[PDB]
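Working notes for the structure below.
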Amino acid sequence: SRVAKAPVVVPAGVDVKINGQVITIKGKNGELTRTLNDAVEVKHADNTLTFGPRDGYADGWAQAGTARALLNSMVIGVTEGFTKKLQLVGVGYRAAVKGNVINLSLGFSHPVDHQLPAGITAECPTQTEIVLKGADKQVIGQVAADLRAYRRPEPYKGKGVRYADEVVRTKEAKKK
Amino acid sequence: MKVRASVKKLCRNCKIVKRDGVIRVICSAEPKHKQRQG
Amino acid sequence: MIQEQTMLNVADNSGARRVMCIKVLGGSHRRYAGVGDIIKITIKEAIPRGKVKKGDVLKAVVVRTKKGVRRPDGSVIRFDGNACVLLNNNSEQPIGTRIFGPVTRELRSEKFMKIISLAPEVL
Amino acid sequence: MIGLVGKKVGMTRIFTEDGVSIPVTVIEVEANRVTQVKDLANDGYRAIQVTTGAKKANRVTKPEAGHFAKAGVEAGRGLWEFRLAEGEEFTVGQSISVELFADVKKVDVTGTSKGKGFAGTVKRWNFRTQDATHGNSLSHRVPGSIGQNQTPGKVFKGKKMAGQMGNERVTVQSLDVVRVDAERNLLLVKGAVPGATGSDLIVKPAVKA
RNA sequence: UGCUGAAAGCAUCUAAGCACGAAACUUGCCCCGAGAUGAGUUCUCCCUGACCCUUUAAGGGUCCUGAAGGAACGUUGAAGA
RNA sequence: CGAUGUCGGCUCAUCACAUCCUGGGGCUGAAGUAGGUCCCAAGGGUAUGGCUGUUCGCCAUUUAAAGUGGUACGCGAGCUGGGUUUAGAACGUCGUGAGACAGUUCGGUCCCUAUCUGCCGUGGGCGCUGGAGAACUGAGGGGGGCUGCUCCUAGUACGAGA
RNA sequence: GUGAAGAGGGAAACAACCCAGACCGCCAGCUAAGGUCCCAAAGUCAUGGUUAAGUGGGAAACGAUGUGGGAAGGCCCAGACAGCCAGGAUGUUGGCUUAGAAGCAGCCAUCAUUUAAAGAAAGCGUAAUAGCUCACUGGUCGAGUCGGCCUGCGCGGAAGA
Ligand SMILES: [Mg+2]
Ligand SMILES: [Mg+2]
Ligand SMILES: [Mg+2]
Ligand SMILES: [Mg+2]
Ligand SMILES: [Mg+2]
Ligand SMILES: [Mg+2]
Ligand SMILES: [Mg+2]
Ligand SMILES: [Mg+2]
Ligand SMILES: [Mg+2]
Ligand SMILES: [Mg+2]
Ligand SMILES: [Mg+2]
Ligand SMILES: [Mg+2]
Ligand SMILES: [Mg+2]
Ligand SMILES: [Mg+2]
Ligand SMILES: [Mg+2]
Ligand SMILES: [Mg+2]
Ligand SMILES: [Mg+2]
Ligand SMILES: [Mg+2]
Ligand SMILES: [Mg+2]
Ligand SMILES: [Mg+2]
Ligand SMILES: [Mg+2]
Ligand SMILES: [Mg+2]
Ligand SMILES: [Mg+2]
Ligand SMILES: [Mg+2]
Ligand SMILES: [Zn+2]
């Protein structure tokens with residue numbers, strides 16, 4: 001609601017399209033489409049999107065804030081786009097991309113091959129660094145978590161796949 | 001996960017959250033503090 | 001085709017002469033041991049100054065049986081009695097240092113190579 | 001893939017170059033002749049119906065004969081259907097030989113098992129016998145208790161009891177195909193299959209690995 | 001276990017939306033199975049005479065007919081009380 | 001109380017789940033191996049012997065494990081009859097005695113041809129709308145569902161090492 | 001009081017509970033308890049609310065930003081609550097103890113300075129230091145925010161053949 005009531009500026013270059021609850025937002029960096037919850041009424045005037053509850057729905061304001069939040073990052077998406085970086089820690093742990101497949105060596109018998117979904121593209125500037133790029137903020141996060149899950153950081157040496165930002169607290173073993 | 005009838009915040013980084021009808025304690029600092037009412 | 005209570009002769013110089021099978025090892029409700037299989041035994045007779053004594057409880061591998069062994073073309077090799085070789089309880093390696101009477105190539109294991117080398121005859 | 005109909009001839013063995021004896025059931029498989037193709041439009045499902053063998057004219061009823069005449073094939077000893085896969089296609093009056101299995105590694109074999117008549121629980125269900133001695137009175141191969149007490153006050157459906165054993169359909173799965181030879185109408189599979197010498201067998205490529 | 005995410009400027013696996021997750025569940029495998037009276041489908045086969053009567057109706061009977069099939073009898077079965 | 005046969009065993013089971021093993025998972029005072037604890041889970045699987053009437057229990061040796069409970073402390077018109085309420089006899093103890101013991105000891109009759117329900121099998125009848133012979137569709141039902149060890153990965157990850 | 005020695009209607013079934021006391025006949029009518037969507041006779045009735053748990057249609061201590069109503073209060077455009085930027089200093093490593101004990105094993109003290117503010121230190125961390133962070137304060141933001149009270153309905157606590 002503090003979030004809902006905050007307009008989304010739609011910048012020069014982005015094309016908004018609305019058909020009832022089905023929004024579509026096109027920019028130089030792709031196009032996203034979302035169906036906003038019924039309880040949400042969205043309006044489009046000036047170069048801005050504004051949001052509000054809808055008579056008859058008990059949770060309109062909570063919904064409108066979600067809708068707002070989402071559309072705001074749809075616009076970030078088709079303009080700036082999102083970047084999620086991971087990094088590998090542990091001996092022998094390495095990665096590489098070929099086309100749209102990230103090849104992960106992670107101390108398993110078989111190496112691991114992870115198919116990227118439409119919209120997400122990857123690049124390793126380093127055998128131990130994965131840079132995801134994408135316009136859909138949910139999908140890029142889902143992917144980053146999928147990769148991280150092949151080997152989540154462990155608490156004794158911090159080994160595994162981690163978000164480049166991430167804080168991994170280590171701990172000591174049980175004394176003898 | 002501690003599972004019990006009485007679940008509480010055990011430190012300042014504990015949060016009570018309801019998920020799917022079930023009261024829980026989530027902590028960002030101490031894994032032992034994590035609870036589910038049950 | 002050896003089971004609990006079965007008596008076996010002894011195909012080595014361990015000093016044992018007669019042993020009884022008190023367990024067929026290798027599975028729940030397992031009924032029979034045959035050539036190549038390990039059994040638990042108690043010693044019912046032993047010579048005076050050997051490596052083991054009457055009443056000692058150990059393991060042994062069966063190396064000859066009356067029921068015999070089948071070979072892959074349908075053949076059978078049968079022996080006139082049941083014999084075993086005594087094995088350390090833990091290491092499951094032979095107590096004796098010599099082997100007596102014929103054995104079968106079914107023993108060709110990493111584990112029982114020493115028994116076939118020592119055997120007078122291998123069938 | 002479709003299967004075929006055959007006759008159990010008996011068992012024998014194949015000896016191999018290096019000393020293995022393979023026990024084989026000998027299955028006679030003559031050409032299967034297609035007597036009706038079923039399709040979605042007409043039948044609601046896709047299948048061929050086949051016959052094989054030969055049958056005595058005087059034993060072929062008129063209904064039976066009209067059905068065969070329609071397909072343009074001579075009478076056979078019976079009729080069996082095999083479901084079709086997408087892309088599987090056949091035509092009425094077509095002959096299918098045992099070479100169908102030429103490169104099938106394993107097959108499932110269905111037969112009617114030999115009949116053991118009315119069987120007691122010891123043989124039919126491997127029940128254990130009570131004491132032969134120690135005072136047992138008239139109760140050695142008899143079944144024992146068949147239930148609890150007042151609660152439930154009844155015997156449960158499915159209770160293992162004596163009754164007819166054998167003479168039923170049984171499928172034995174994943175038998176190795178040891179040899180196929182159409183010139184002799186032969187298929188050899190490794191191992192035993194259900195039925196008595198003489199009786200019909202259904203052979204299909206193995207549904208498993 | 002998570003992703004995106006407001007309600008609650010943050011946070012939050014959840015309220016809307018989204019990804020995973022076990023020998024349990026539904027399938028997949030085997031057997032029975034249309035008395036499934038909701039008695040289903042497909043192919044094939046067989047039958048092509050008259051009359052009378054009452055309370056005239058899905059009526060009752062007579063003469064002639066007697067198919068396909070089924071069964072019977074016999075010789076029988078690795079089928080079977 | 002005009003009778004609902006008692007312990008234990010044998011045979012045959014069926015359900016619950018407060019789960020013994022196998023499966024999934026959170027925490028760990030979880031380095032690995034191996035454990036502890038809690039959550040989810042009832043699909044299947046879940047020892048033979050020595051002693052004793054034993055159930056249980058102790059013990060030997062297995063096993064992935066040798067689960068806890070309900071079912072008239074499941075199951076004698078299914079079996080046993082070792083324990084335990086008859087009559088014989090004896091010992092200790094009590095009683096003057098007849099006798100008694102919830103002390104011990106030796107011995108000591110276990111019936112029923114299944115009408116109805118139920119269950120396992122197998123037929124006859126009629127129906128399914130003229131009758132008939134086959135081949136099917138597949139609603140519904142049942143069965144099955146366990147697991148060891150070795151090897152490769154790798155003497156790798158982990159570890160001061162083992 | 002009722003059953004016993006009492007039928008009829010209701011409580012699914014159900015002597016003993018609720019309604020009610022059967023002389024006989026009726027294919028009339030009104031009511032009682034209890035009921036009115038279908039099995040099943042009568043409101044898918046009207047009006048104002050509550051609940052979202054199939055609560056209703058089993059179970060307590062106790063636990064919880066579930067949700068409705070009510071009366072008060074604290075802080076706040078002299079800028080509050082949340083978030084984000086920065087600071088978080090000096091005597092001094094306070095005294096004692098200890099091999100070491102420097103805010104942070106333990107014991108005692110807890111003053112004072114420079115301060116916008118900064119505890120002789122709230123938690124992590126080190127062998128002891130270092131290092132992270134809290135209290136507190138300036139900045140940014142710009143209108144609300146905090147949690148006790150009387151109450152309605154719900155939620156977990158809740159495993160059996
Ligand atoms: Mg969930
Ligand atoms: Mg058929
Ligand atoms: Mg027979
Ligand atoms: Mg027996
Ligand atoms: Mg008798
Ligand atoms: Mg007898
Ligand atoms: Mg009985
Ligand atoms: Mg009953
Ligand atoms: Mg049928
Ligand atoms: Mg009576
Ligand atoms: Mg449970
Ligand atoms: Mg506990
Ligand atoms: Mg079970
Ligand atoms: Mg064990
Ligand atoms: Mg009993
Ligand atoms: Mg009797
Ligand atoms: Mg006694
Ligand atoms: Mg269907
Ligand atoms: Mg009276
Ligand atoms: Mg009534
Ligand atoms: Mg009166
Ligand atoms: Mg009505
Ligand atoms: Mg209920
Ligand atoms: Mg502030
Ligand atoms: Zn906490």
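The way this entry was determined, per its header, is X-ray crystallography, 2.1 Å.
The backbone N, Cα and C atoms fix where each Cβ goes, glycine too.
Quoted from Swiss-Prot, the note on the mutagenesis of C:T97 to A is: Reduced RsfS binding. According to Swiss-Prot, the experimentally introduced change C:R98 to A is described as follows: Reduced RsfS binding. Among the mutagenesis results in Swiss-Prot, C:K114 to A has the note: Reduced RsfS binding. The residue drawn here is the original one. Record note (Swiss-Prot), mutagenesis C:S117 to A: No change in RsfS binding. The unchanged residue is displayed.
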List of residues, in chain order, with Cβ under 8 A from that of C:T97 (mutagenesis position) and at least 6 apart: C:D12, C:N13, C:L118
Cβ neighbour count (within 10 Å, all chains shown) around C:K114 (mutagenesis position): 15
Neighbour tally for C:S117 (mutagenesis position), based on other Cβ positions within 10 Å of its Cβ: 9
Rounded distance in angstrom between the Cα atoms of C:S117 (mutagenesis position) and C:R98 (mutagenesis position): 10
For C:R98 (mutagenesis position), nearby residues of its own chain (Cβ under 8 Å, 6 or more apart in sequence): C:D12, C:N13, C:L118
